[PDB]
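K.L.:
Dropping the structure in here first, questions after.
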Amino acid sequence: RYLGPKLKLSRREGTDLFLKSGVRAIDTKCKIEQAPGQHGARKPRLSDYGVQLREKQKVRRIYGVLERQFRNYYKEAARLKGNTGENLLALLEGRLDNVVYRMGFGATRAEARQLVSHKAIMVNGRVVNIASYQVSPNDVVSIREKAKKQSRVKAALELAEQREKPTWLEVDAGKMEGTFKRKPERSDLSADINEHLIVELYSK
Amino acid sequence: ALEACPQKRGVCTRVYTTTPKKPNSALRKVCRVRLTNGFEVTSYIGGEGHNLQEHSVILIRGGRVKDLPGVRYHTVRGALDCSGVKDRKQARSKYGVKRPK
Amino acid sequence: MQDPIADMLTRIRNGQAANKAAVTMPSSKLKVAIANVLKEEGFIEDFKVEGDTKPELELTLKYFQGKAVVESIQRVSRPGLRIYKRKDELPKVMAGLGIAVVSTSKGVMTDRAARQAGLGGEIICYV
Amino acid sequence: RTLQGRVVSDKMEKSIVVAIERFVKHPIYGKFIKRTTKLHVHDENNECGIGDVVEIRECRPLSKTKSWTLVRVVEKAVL
Amino acid sequence: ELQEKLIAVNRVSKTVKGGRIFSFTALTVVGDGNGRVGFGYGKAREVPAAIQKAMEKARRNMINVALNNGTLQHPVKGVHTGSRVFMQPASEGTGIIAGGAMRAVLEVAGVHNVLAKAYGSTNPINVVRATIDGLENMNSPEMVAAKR
RNA sequence: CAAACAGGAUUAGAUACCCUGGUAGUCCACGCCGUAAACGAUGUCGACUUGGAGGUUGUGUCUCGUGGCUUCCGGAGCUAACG
RNA sequence: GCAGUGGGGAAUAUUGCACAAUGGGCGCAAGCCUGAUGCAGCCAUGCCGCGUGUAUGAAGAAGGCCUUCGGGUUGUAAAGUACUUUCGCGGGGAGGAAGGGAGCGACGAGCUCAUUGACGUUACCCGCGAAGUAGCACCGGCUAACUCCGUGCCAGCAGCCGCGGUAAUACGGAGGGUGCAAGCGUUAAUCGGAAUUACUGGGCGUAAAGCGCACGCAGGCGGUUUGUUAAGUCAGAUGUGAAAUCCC
């Protein structure tokens, strides 16, 4: 993936993306609310193409996925029936790395991607180490019995207590398990994204 | 290029200098080349200095030189006898210049 | 003539432009068959067989304020190049508002009438 | 196969050439095009004369050019 | 309430006895989204002055598009000057497929789905005029029935 | 009468315009060619679509109706504009 | 003919391993033959997967850069702390394959039992275990991404419009920035946009465009009513329309 200063992407996109300590008052977007560089001060001039570009940008940045797969997933959701916009988030939200993040096993999607690759996450018993894995409804995503001891997940799942989960999900802090109820709709997701803009950009 | 070939070798006939058109003034280095295609065309010699003699024999890339009407091809430096530009610290991709230590 | 159907169609098109009460057109079973859909659809008041010795078709045109009952009407299938459409090929004129008359084995019918019966044929004209 | 045509020549003996004509749509334009073909039909009885619109059916090759034979005459004459 | 959309703005220059006098033109589309549209095109020595003047003109000339389930009642082909515009109703989920000129006018119009295309001249000023004209000729079975 | 051309003038020069002569040609008979802003630069036939006015010609119940032909002004409509 | 050599070209590879498996020829059979093929090697030529680290870490080092020198910027970025730990090492070690023969039965049918493997000791599993390559192109507009210095229509740039004659974001360097990532650029070749041959989709008085006219052959086209045929046209059934591919 990208791999680099994420706290700068938040400034560029204008919106505050949750990469890590987005909760703390550190997240640069709290100090200086302007894009990185020596020109983040001067008044920017955006065009129609600019708004669509930066729009999909923040979208893809959130899930931290390559531009290829992101495009590929777009084509797919655009093929299937139903509003493309809705389906879009549905697929991206279906990614294993993403699910794990939503479940609380990982502090962020980046860390979640690592946990998956580290075989520290299982799906319906069998272990899956592919962040691009598409999680379907009724699938149980729990932590590895051997990984249940690592302090990292021990601290993550500990903070999970009392914390609510999305309607399309349901976790059990005790068993450190998780279940993918159904595909999240746009109403369930509260992303700073305008699906109507990202669909236009790919139109061309 | 005849056979729609990307490049085409040839032997220089004469390495003379030419002067730009109305708006420009200089001594651009060109050279008549007898490509294997059977054609004798003039090609430009990029770089600040070259080492092309009479029996140079160089590959042709293909590119028109706005200032020099007639020159529709460029010589590929770094190939055959055409030695790459010396001390080229910049775009080494062109002029064929190996990256200094 | 060369294409009687086109003639009749034109004689009504030019007649309505002048806002004529009635118009004559050489009789012919096919013509009458056509006039039948025009009256039922509401494009014309009706018609009647006239002529002392020569059979004619007195077409009683009708109009309304703003627009003319028959805004547009043209033959699409001509003798020079005939056109045939399948059950699914039947085009919808002005998304339903307007209609098209087709000539099938079941007989002369409109897009909806032909669509219902489940057959296609030669697209006589569009109205 | 049966083919209908005209007797454009009765010069040879026991042999009559029938000019069969057909109509086919152009593969590109689609408009009907006219095309004809001459077939040397057998007529042992030299019954058919020039101008006769006869029917032709496929039969055992009498000769290299003749592989058809007069079956029946449609009309009497049309020059 | 009413939402405005900036179609396009042109520099527009002209030679006059004394020099060059610049006047900016601006196409604005005003619409609530439930069936009302409004096109405005006013000029002014200043860009914002033209934009505002345009919006005022757009709201002064509005059309009541008879929307039906986020679509139109029937296909139409309006031909303004050298420009030509075509519109075709479509099922839900298709989205507003059309140029920026027509779309902007259709979005505010309340149209949720429609298939369109520009013919002949591509002039933005002539296409918007053709679009609005087409939105006027639009009739419903109720109107036609009550009309006949 | 007038290319070429013979002279006289004009002019910086005029192997032009102006002036004085002048051959072919221009005229007639026969033979030759096939071209042209050979232009309304918009071929023929039939049906349909307001009229007004002038003129040629036939007929009619002739201070007007009707048929054919030749112009102009013009409804609708057509044309980028002229029309 | 396979591999290979020399010559040609911008350019394209191991004169490798092996028959056990599958298939083929001959034979009653045993069995023999089989570089067909199954594999390995070389090359980012392409495609997909993976790693060069993870968490922490100053209202905020040094250095470089800018400055109304007040300060600002590169930056949590590095240093440093903790954690995991691709390579590598040790051990184990695969699927891909039954009969001939022998015993029972009439050495027949049938049943039972015994012996034997390239790629590999490779894949994969377990154990141990060190943070452990990144580059390339671009930043005037189309194209997303900026300043300082050098040079100075000189040197040079350039697909098109153009730029350079002492203040150049389009030349060269540097800082910074954007894109992409072991890939990144370049050159060559194919597709639509062109409704610019327009069947779907076009035009011809002046923008390109009616042939100078007539006569006339072939050909194309052809008025109203009735009947026969029904070739064209239309309809039902049936045969064909190989596999694969494409679509679900």
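Chain D is numbered as in Swiss-Prot, which gives 6-84 for the residues shown.
Note: Cβ is positioned from N, Cα and C throughout, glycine not excepted.
Quoted from Swiss-Prot, the note on natural variant D:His31 to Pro is: In neamine-resistant mutant nea301. D:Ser68 to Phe appears in Swiss-Prot as a known natural variant, with the remark: Prevents 30S subunit assembly at 42 degrees Celsius.
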K.L.:
What is the separation, in Å, between the Cα atoms of D:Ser68 (variant position) and D:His31 (variant position)?
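P.N.:
One finds 33 Å between the Cα atoms of these residues.
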K.L.:
Which state, by DSSP, holds D:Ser68 (variant position): helix, strand or coil?
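P.N.:
The three-state answer is coil.
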K.L.:
By a simple count, how many Cβ atoms lie within 10 Å of the Cβ of D:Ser68 (variant position), its own Cβ left out?
P.N.:
9
K.L.:
Note down the number of other Cβ atoms within 10 Å of the Cβ of D:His31 (variant position), including every protein chain shown.
P.N.:
9
